[PDB]
Amino acid sequence: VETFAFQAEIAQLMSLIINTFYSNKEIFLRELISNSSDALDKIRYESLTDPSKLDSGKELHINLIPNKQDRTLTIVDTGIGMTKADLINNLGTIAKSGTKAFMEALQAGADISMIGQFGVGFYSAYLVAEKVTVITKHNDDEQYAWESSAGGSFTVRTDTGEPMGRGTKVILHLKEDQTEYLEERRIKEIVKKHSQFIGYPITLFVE
Ligand SMILES: Cc1nnc(Cl)c2ccccc12
């Protein structure tokens, strides 16, 4: 298990997300689904020139999995996945410019729901989750588990668990007062409202 520090701007963005009073928390789901959709667009496009890129899985879909016992809501996709370099450096590096712009916009009237317009919507997961675990597998790399309870640090380890073939699972360990996002009717309401026109089948699992 390796422990890394988030870059200062990213740590600041996560603190803001965690500390700002903002009741419209549901937007986190639209943001994660949109991220899944972009990851699925990526593998689908690369597979046009290299069909073997789908040898790790032909299905392209998004599954939403609530688990009341564990208090988690998991967003699963069979998209392109993330390499170790993406997890420890590249994604955070790219999010720096969007972070600065977003934070500037916030001081100038914008609100949290616009986070996705700045390409840093993944961090909105912290509106609802006290901890986020990400299991991911990219064709060119091993399966990894990234995890963070914010606080300026995250971990990365090679994952020994059930192999996923290819894709990403975002496991949201929900805050005590955010369990409504485990309810079937609440999830459906949010997906219908914000994610109506996504081009991959989204399956809402039940318990
Ligand atoms: C920026 C970003 N987007 N999506 C996912 Cl699943 C991430 C996981 C770890 C770190 C950054 C992420």
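Using the numbering of Swiss-Prot, the residues shown for chain A are 17-223, in order.
Heads up, the Cβ atoms here are built off N, Cα and C, so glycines get one too.
Swiss-Prot has this to say about the protein:
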MUTAGEN   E47 to A  Strong ATP-binding. Strong interaction with HSF1, HIF1A, ERBB2, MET, KEAP1 and RHOBTB2. No effect on interaction with TSC1
MUTAGEN   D93 to A  Impaired ATP-binding. Strong interaction with HIF1A, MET, KEAP1 and RHOBTB2. Loss of interaction with HSF1 and ERBB2. Los of interaction with TSC1
MUTAGEN   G97 to D  Abolishes ATPase activity
Around the C-beta of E47 (mutagenesis position), how many further C-beta atoms are within 10 angstroms, looking at every protein chain?
23
Expressed in Å to no decimal places, the gap between the Cα atoms of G97 (mutagenesis position) and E47 (mutagenesis position) is 16
Cβ-Cβ distance under 8 Å, sequence separation of 6 or more, same chain as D93 (mutagenesis position); the residues meeting this, in order, are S52, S53, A55, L56, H77, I78, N79, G183, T184, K185, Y216
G97 (mutagenesis position) CB neighbourhood, other CB atoms within 10 A:
25
When DSSP states are folded down to helix, strand and coil, where does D93 (mutagenesis position) land?
strand
